[PDB]
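Visitor: Below are the structure tokens for one structure; questions will follow.
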Amino acid sequence: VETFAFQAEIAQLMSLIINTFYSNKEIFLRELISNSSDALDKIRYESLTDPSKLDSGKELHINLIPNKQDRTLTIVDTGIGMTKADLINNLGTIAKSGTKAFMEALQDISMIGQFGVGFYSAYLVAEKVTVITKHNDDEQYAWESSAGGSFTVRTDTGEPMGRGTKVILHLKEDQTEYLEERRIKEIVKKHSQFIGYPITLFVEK
Amino acid sequence: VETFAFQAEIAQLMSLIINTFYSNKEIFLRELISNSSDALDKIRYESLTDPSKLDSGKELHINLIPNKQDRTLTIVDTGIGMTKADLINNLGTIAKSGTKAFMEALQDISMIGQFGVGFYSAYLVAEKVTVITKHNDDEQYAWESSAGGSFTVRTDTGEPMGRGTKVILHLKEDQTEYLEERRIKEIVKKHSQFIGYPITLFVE
Ligand SMILES: CC[C@@H](C)Nc1cc(C(=O)N[C@@H]2C[C@H]3CC[C@@H](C2)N3c2ccc(C(=O)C3CC3)cn2)c(C)cc1C(N)=O
Ligand SMILES: CC[C@@H](C)Nc1cc(C(=O)N[C@H]2C[C@H]3CC[C@@H](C2)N3c2ccc(C(=O)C3CC3)cn2)c(C)cc1C(N)=O
């Protein structure tokens, strides 16, 4: 288990997201699904020149898995995944000028996605976020942060995932509506209706 | 014809795009198709609760029309379109904060789209851009700029388009590769392959 400091502007953005009231919190689900769709585009693109890219799983889909008992909402996709370097250095698409431009714009939250930092909208609803991921060129890894300016990365020893990413939202006690089948369906319908991959809700036992 | 000053940061971005060398200029086509797709999503959504939104045209598609004779590449869609207010005031999504700071990311051009200003990438390859558009709530208008700090807006009493937008790129003389059928196919394949509306390339 290695522990890292957030890039300064990411820490600032995270505090802003957590410590300020925003009405329109449902957009977190749109942003996560958007990222999953972009990850699916990426592996599909690679698979057109080299079909062996799909040895790790041919299916291209997004699954939403609410769990009232654990107070978790999980977004799973079979996209390209992230390597250890991605998890430690951050993605190329998250640049500090974009992070800065968004925060300036803040002072609607929904504009977050435009600037490449949509993932951090998860902290509108989640007290902790766990990201389990597997990229064809690397091993399976877990990234986790409860904000407060640090995050962790470790090799993952849980269930193998083949290829793709699970983001596990450990929800805030006042944000449990997002575990409700009805609410989830309404949000997907409003914001993610024309995404070009199946989105399937796994109804809880 | 009314002539309008560009917002100051928009003028600066435009001068920058025109007056700086960039290698990977082909991404302009990715940005335009992305906007057309976003505009298609918008009218589609509206039509779900009001079917009459499609009385101006049921088809939801994107057309690419190269014209070697006129040296123009036109990107046409049947998306939601833009009102006169949109054309004069700009879109609410193009914000000083994103414009001022995309320049900061530059100080690759390809991340322009992030910052909400993907359209202006048209000026990597075009000396003039004409935008003809029709929204359900307004008349048909033409916006046009050759840069130099201004744009014009006029009623378009030309060809009725029903609903949607045409972006006509009047290409610089050293940028004519973007009228070649095979170059356009390759750009679509690399960047826009999984857009969720038909993209039709119309032989001249
Ligand atoms: C595959 C790429 C993309 C198309 N999709 C996704 C993108 C993301 C996403 O934003 N991850 C990251 C990288 C990691 C995991 C969450 C957050 C942002 N992290 C980090 C990592 C590091 C830092 C730092 O300050 C380092 C000091 C510099 C900050 N933050 C996610 C989570 C999923 C998908 C998807 N479902 O596939
Ligand atoms: C429907 C909106 C979006 C989803 N799609 C599109 C967006 C655009 C686009 O960016 N247009 C604008 C508004 C007009 C036309 C081009 C440029 C950017 N203009 C202006 C207008 C004004 C200003 C100013 O400085 C004013 C002083 C404040 C600057 N620039 C386009 C072109 C097409 C689509 C699409 N195919 O539908």
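Throughout, chain A uses Swiss-Prot numbering, with the displayed residues spanning 17-123, 127-224 in order.
Looks like X-ray crystallography, 1.7 Å, at least that's what the header says.
Every residue, even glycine, has its Cβ placed from backbone N, Cα and C.
The note that Swiss-Prot attaches to the published mutagenesis A:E47 to A is: Strong ATP-binding. Strong interaction with HSF1, HIF1A, ERBB2, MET, KEAP1 and RHOBTB2. No effect on interaction with TSC1. Among the mutagenesis experiments that Swiss-Prot reports, A:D93 to A is described with the note: Impaired ATP-binding. Strong interaction with HIF1A, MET, KEAP1 and RHOBTB2. Loss of interaction with HSF1 and ERBB2. Los of interaction with TSC1. Swiss-Prot lists A:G97 to D among its mutagenesis entries, and the accompanying note reads: Abolishes ATPase activity.
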Visitor: Near A:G97 (mutagenesis position), which residues of its own chain have a C-beta under 8 A away, given they sit six or more steps off in sequence?
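Guide: Counting only residues 6 or more apart in sequence, the Cβ neighbours of A:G97 (mutagenesis position) under 8 Å are A:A55, A:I59, A:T152, A:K153, A:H154, A:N155, A:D157, A:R182, A:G183, A:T184.
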Visitor: Which of A:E47, A:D93 has the fewest nearby Cβ atoms, counting only those within 10 Å, among these mutagenesis positions?
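Guide: Relative to the other mutagenesis positions in A:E47, A:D93, A:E47 has the fewest Cβ atoms within 10 Å.
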Visitor: I'd like to check the chain gap: with 3 residues not modelled between A:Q123 and A:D127, what is the distance in angstrom between their CA atoms?
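Guide: Between the Cα atoms flanking the 3-residue gap there are 10 Å.
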Visitor: About how far apart, in whole Å, are the alpha carbons (Cα) of A:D93 (mutagenesis position) and A:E47 (mutagenesis position)?
Guide: 13
Visitor: If H, G and I count as helix, E and B as strand, and all else as coil, what does DSSP give for A:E47 (mutagenesis position)?
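Guide: Note: A:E47 (mutagenesis position) is helical by DSSP.
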